[PDB]
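Single-structure report; data block below.
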Amino acid sequence: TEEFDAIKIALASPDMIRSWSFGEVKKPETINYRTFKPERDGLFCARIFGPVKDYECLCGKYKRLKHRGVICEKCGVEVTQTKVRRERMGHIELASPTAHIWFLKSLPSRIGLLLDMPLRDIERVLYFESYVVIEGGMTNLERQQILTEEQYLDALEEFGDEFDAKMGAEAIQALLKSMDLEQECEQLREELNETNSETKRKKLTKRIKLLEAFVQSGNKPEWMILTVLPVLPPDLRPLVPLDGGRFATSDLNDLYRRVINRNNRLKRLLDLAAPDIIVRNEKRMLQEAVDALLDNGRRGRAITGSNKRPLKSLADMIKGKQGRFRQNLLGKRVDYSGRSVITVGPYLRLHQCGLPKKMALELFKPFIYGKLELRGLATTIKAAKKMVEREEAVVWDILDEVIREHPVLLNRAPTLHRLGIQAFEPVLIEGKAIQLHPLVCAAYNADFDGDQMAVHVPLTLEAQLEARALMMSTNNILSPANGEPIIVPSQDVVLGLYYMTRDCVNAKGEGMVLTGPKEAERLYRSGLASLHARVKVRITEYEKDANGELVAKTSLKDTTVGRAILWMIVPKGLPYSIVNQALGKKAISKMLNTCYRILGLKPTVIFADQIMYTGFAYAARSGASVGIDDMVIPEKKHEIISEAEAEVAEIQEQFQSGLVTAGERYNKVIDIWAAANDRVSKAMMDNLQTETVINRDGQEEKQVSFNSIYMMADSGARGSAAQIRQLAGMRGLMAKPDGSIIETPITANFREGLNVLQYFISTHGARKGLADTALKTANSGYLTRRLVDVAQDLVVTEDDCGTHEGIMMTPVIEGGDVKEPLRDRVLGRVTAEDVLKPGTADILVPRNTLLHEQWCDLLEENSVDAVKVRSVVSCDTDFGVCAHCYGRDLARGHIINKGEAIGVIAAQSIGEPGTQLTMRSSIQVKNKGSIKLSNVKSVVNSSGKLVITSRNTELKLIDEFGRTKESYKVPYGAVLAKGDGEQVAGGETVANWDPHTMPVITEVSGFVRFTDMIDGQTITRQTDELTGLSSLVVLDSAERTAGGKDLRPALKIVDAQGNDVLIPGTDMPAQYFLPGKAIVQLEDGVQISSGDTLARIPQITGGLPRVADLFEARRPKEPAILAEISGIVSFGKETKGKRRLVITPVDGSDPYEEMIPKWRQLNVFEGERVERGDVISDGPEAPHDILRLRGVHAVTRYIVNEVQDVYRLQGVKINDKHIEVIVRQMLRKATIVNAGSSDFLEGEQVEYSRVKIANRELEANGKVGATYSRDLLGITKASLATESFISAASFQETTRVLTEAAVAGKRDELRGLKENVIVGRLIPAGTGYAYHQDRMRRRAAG
Amino acid sequence: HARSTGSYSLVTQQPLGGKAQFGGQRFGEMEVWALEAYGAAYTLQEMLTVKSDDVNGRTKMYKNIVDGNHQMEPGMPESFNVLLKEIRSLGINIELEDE
Amino acid sequence: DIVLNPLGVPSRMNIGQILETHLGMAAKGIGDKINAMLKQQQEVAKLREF
Amino acid sequence: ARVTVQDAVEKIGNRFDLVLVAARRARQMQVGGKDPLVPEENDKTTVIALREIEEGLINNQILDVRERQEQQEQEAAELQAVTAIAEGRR
DNA sequence: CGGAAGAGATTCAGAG
RNA sequence: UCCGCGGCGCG
DNA sequence: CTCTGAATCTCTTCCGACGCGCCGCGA
Ligand SMILES: [Mg+2]
Ligand SMILES: [Zn+2]
Ligand SMILES: [Zn+2]
């Protein structure tokens, strides 16, 4: 229509709004009830808003279009269409101004901070409680002075008419119109440069920028106080009839009426010369009425109606989940849709869904009209309608003709991830249930216990082409969350295949030879041999040769009849070995995956369908079933339980003799019950799992049992070892609601009856779990909404940015366990640098190569330990990411195509598993390797051991090929029994430490001499009359005297002559201070060896909250402090609770001082040389400081590691890319440290793209570029921080962002996805992307 | 339940909700994100503008479908005009640019 | 008359329902026998003792 | 019927570009009424266009040159018509 | 309700 | 031809 | 002994899935 390019917002000038309005409304009247006609000058006055009916005058003067576009003479109504009623806005004119409640009440008082006034004063003047002052030079009274009534009278009775004092509305209007902007701008900036206080500086800066925003928008600030108030058109605030002729009035109409009434009252009291207090009361009521109209409930008590409910003001029509933004602009209701209960249909091919005939007829009724007239069977739409409503079977023939290639979309609420909507080619069935193919039903997360599903039909041919090419289920084989296929069988299919491939030691026809799988099928179907019988069969297989031909091979192999039968369906090219074992769920999954990699898409689809058919058929023929005799109870159980209860009695009587504390008695009982439960479980599994049967020759032999429940568990079709354990073994301990474990475990299994007590205590867990999931759903949905909002802008916009930067990928290893191999972390990513063959300079993998499966296998063969890959966070693309930095698209297998929206994919991929999350002294070598130290400094002693002065060293055990095997952190001062590079074996002790104390280490031998210490002041003389030998303890600051304050207890080391030995490498003396409350085992004046120690020192949350805190950039409550500077630590002044630490740079001239608290244990002893980003004290880690110290790569590695850790603990797989993209989206805001020659002001928040572009052009013309630091804002703030104010207003805090944009004079270019979705043009992603490129070229041409 | 076409609401001009009113299903925001995950722009545009809210575009679409031509002409969602009128009535001036 | 999937039973742990099924097969069993014992129209004393 | 389009996508490479090309081809086949280049077998214009691009007979540049030559034919008809009108006036 | 974040007001410590 | 509010109900 | 800045305390505001189905009531 109007083809707008952007949207602009600003304050409303009163002349502008008056120009909008086609008239003023002056009375609270709406419509007459004798005749349902609007009253003139009323809220629905037709003379203003136009006629109620098309071209119908209120007077009845004219009735048809012959006079279209003329006014009546008897009345001012116009001969036009009713649509104008929707458009035209009225206006009302107030006898007094009124503050617009938004600018007052918004969290920063924009008017208040503009005028520097406290909000209490502003409300006390605007609400008519006090006067305020405007000054004249003859009076000492200054302007903006608050003035109470007694002060008002006191001032006026001496200086009346010399100064002036007014109430809130008029005074604020006059003040705003009586101030200049440039003078206050310059005074504010001069104060900013002259002042120092950071609070004062930030207030000054925000005022400066507010004034700059007002001047650059040119919006006269006084406009913030309304003087003329718009009237919403009648249709948007409809008055709707009711039964009995009543009418429901929209609350907006009542608020408007009240405001009209108050305005009329105030004008009448003014024009008849009322006394002062009366008109003041009336105008205060009018101001309150306007506040109610705009934002009822925003201040004080909310207005309410007869229903005792608060009325919904205008602001409530846009705020909240019922608001206009969320309810209608997004999430429209749609035509051509249906819903129905779903149902299994196994006879369907993969790509076709069974759609009830009635729904098809209803949906395609327009298409049927069309084709029926086209084929000449019906002449007019009435004929078509009457024919289709009579269902003349020719309509059924036409209906079968129309849909033959017409895909439809199936959707299941909630649409957790994009698989939730899929496309199918319909097939017509009588009945009323929609029939799905079970395989895709598994992907839907759907079930068949009564889940409904909704169906939409695309209209246009471009739309149906999109549905076919993109959405058809034959395309969505690979999940976006990971590369593994999503179309995977379960339940009966897996059970059937498992039964079909399981062999037994002796069966009908064992040992015969079959010339081909067809004969195997014959012998099975003719009943002369059972599936399980082992036999030799001649089989042909094929392989993809070096050229790409399917070269054949034929041979005899040992197999089972069932296995040959299954092989017969396998397509050419897969090796026979894939089948020749007991096929579980995982085996079938990897079989489908290997089919998809070796062959194309369509052979895999056909293979899937054939698998489904054969599995179902043979499962049915199997007749597997569950019976009460199957859940065998191991007869050992009674004995084990008697033993356990005997031990319980023993420990209980041991406590009865008082030999132990009750807590340890509880612990012992719990331990023995757990041990007994495990023993019973093992006995049950052993008895169930295997059984003895006679062989062919007549002897007993063991084999895997065909017990039904065991077969179901072992196949992986359904159930688990836990459920089997509960079914037959004793189910064990259970927790009280506090999470503590009841001493008496539930002893009876499910097969025997549970007593009432066991059942009752068990119900605790059941209701805990149900409440748990009920609550978790909401948090998961909320989190997903957030992630989507933050990442929705990001789209692949170019092929290659040309960045050599990237991140280093190594396998994730914790505590000697390889939690994640390198192949998974690097598959599908592009090499940032050329990979070299280990130990050589030869290039193994070139730079900028997408690492597919063959490259990963090659990397594994050469045992490459680390790779460097391109990352989303390191991409140089502006307003997007390049295809090479993102890498392989999980859903397709190759490099991602241009124009794909990746952020939304990542957001859904993170959100969906969230439904599954839960929410309420020595080192031993594990295996062979070599010991290496990551970062260490070590000293060796007379005992032959090694003691370490690095506080964050890690042992790493390395493979003979240089790959890592194990790694473990080692505390300060631990003792080590081995040198670096020595060989190690499993179970070998290599290092030791006391975890219950902190030592202090002396590197060189010598004679200790106490220094800077006095007994009873810095140290006190412990003689442990109750414990043992003499000792000395440093007196804490509360215990030490003032003489012990500046004297810091220490010991120097001296030579044999008593001369103070120097540190071996520095000019500092070998001086070792004793921290507060430190303990030393040695007295003054004793010898100590090199590498020897003397010091004694006194020394979890749920997954979903943890991930929420990570992505919200939450500051941890005990932030570890790290060295902001490279230098030497140094002590200094002391004060209450906090120590004045200082770091002194080695070469730098700028020391820094920090208020390090003393209650946290310090890891610094006045000798620790330290570098930037090194830990000074431990604790939870603050992401912002990590970013400041160690850069973007450190923080991205930290975030990805934590999120992957929690998810892998749950067992869900999510590729790192979807976390890295979120991290890059978090990282937009930067701050300017110097402007160079740029126009940017210092300390401003700027989007990283803008400053990057500005610096690039600035250096492109040779000027000094600006410098910046990047700030990790939380995802909520980062989503609100965007320039696209429309998206922000859609998301949260609508009033705040609207006010901010309004005062700013913001403009949004409508470049993201959400904005275009609101507007309704094509999104700039996917197929729409191309449409935009031409447009932008035209916009470049324009 | 199934709805090809029927009644339309007064204020928002969107189709009615619920079986009793013979309304259509709701293409909730989660489904919109699902479409955004695909490159399927055209079906999204059709879902929002023509099928739902364009007071004239859906008439044109009905005409063309009856005629057997699967054209499309996206106008402007009337709910957007409703939002504009409410924001203006609030006293905040908002307007389109580059007409 | 009705065919149910067995796979649900171990994973939902509705073991009791299987027992119900068994009792059902027992219950109608007696019914069937007594039905036949009635259909042959034998002496009521025999069915009384049964 | 068409089980999958993946071969056509391989030919065009960009999946979305395939959708656009097939869309315009089907548009001109339906309203313009130009006949399919391959047998139709009671299929629909959509799958017809998909097969045609699958055979490599139809591609963005091929559409471009076809549109160019059709425009040249139309303008030749216009010029010959106006020359005939002038000959009628003379 | 509870938890988290922001803004304003009040109190304590350090420096003069 | 309709704005809801409250309530249960199934996903 | 006093003043300013920084830190701490108090008060106020915002947020805690999507989807359908019936019943009642309604200044
Ligand atoms: Mg279900
Ligand atoms: Zn008139
Ligand atoms: Zn890049």
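Numbers in chain A come straight from Swiss-Prot, and the residues shown are 14-933, 948-1126, 1134-1376, in order.
Cβ atoms are placed via backbone N, Cα and C, with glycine included.
Marked as Zn(2+) 1 binding site by Swiss-Prot on the basis of experimental evidence: A:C70, A:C72, A:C85, A:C88. The Mg(2+) binding site annotation in Swiss-Prot covers A:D460, A:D462, A:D464. According to Swiss-Prot, the mutagenesis experiment A:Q504 to P carries the annotation: Resistant to antibiotics salinamide A and B. While the structure shown retains the original residue, Swiss-Prot records the mutagenesis experiment A:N690 to D with this note: Resistant to antibiotics salinamide A and B. Among the sequence features in Swiss-Prot, the mutagenesis site A:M697 to V is noted as follows: Resistant to antibiotics salinamide A and B. Annotation source Swiss-Prot lists Zn(2+) 2 binding site at A:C814, A:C888, A:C895, A:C898.
Of all Cβ atoms in the shown protein chains, 6 besides its own fall within 10 Å of the Cβ of A:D462 (Mg(2+) binding site). For A:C88 (Zn(2+) 1 binding site), applying a Cβ distance below 8 Å and a minimum sequence separation of six or more within one chain yields A:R53, A:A59, A:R60, A:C70, A:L71, A:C72. The closest partner of A:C898 (Zn(2+) 2 binding site) among the recorded positions, by CA position, is A:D460; the full candidate set was A:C85, A:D460, A:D462, A:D464, A:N690. With a cut-off of 6 Å between Cβ and the nearest atom of ligand 3, the binding-site residues A:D462, A:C814, A:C888, A:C898 reduce to A:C814, A:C888, A:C898. Candidate binding-site residues A:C70, A:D460, A:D462, A:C814, A:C888, A:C898 yield none lying near chain C, with Cβ-Cβ distance under 8 angstroms. Of the recorded residues, A:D462 (Mg(2+) binding site) and A:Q504 (mutagenesis position) place their C-alpha atoms 15 Å from one another.
A separation of roughly 32 Å, to the nearest angstrom, links the Cα atoms of A:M697 (mutagenesis position) and A:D460 (Mg(2+) binding site). In space, A:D460 is the closest of the binding-site residues A:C85, A:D460, A:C814, A:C888, A:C895 to A:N690 (mutagenesis position), judged by Cα positions.
The binding-site residues shown are A:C85, A:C814, A:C895; of these, the one with its CA atom nearest the CA of A:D464 (Mg(2+) binding site) is A:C895. A:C85 (Zn(2+) 1 binding site) and A:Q504 (mutagenesis position) are 76 Å apart (CA-CA, integer value).
Within the set of binding-site residues A:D460, A:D462, A:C814, A:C895, no residue has a CB atom less than 6 Å from any atom of ligand 2. Note: the Cα of A:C895 (Zn(2+) 2 binding site) and the Cα of A:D460 (Mg(2+) binding site) are spaced 39 Å from each other. Here the Cα atom of A:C814 (Zn(2+) 2 binding site) is found 45 Å from that of A:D460 (Mg(2+) binding site). Put plainly, the mutagenesis positions A:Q504, A:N690 were compared by Cβ crowding within 10 Å, and the winner is A:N690. In the three-state DSSP scheme, A:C895 (Zn(2+) 2 binding site) falls into the strand class. A gap of 42 Å separates the Cα atoms of A:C888 (Zn(2+) 2 binding site) and A:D460 (Mg(2+) binding site). Long-range Cβ contacts of A:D460 (Mg(2+) binding site) within its own chain (separation 6+, distance under 8 Å): A:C454. For the recorded positions given as A:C70, A:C72, A:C85, A:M697, the lowest number of other CB atoms within 10 Å of the residue's CB is seen at A:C72. Proximity to ligand 1 at the level of Cβ atoms, with a cut-off under 6 angstroms, picks out none of the recorded positions A:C85, A:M697, A:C814. Under the DSSP three-state reduction, A:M697 (mutagenesis position) is assigned to helix.
Neighbour density at the Cβ, taken as the number of other Cβ atoms within 10 Å, is lowest among the binding-site residues A:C814, A:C888, A:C895, A:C898 for A:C814. Within 8 Å of the Cβ centroid of the Mg(2+) site, not counting the listed residues A:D460, A:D462, A:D464, the chain contributes A:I355, A:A459, A:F461, A:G463.
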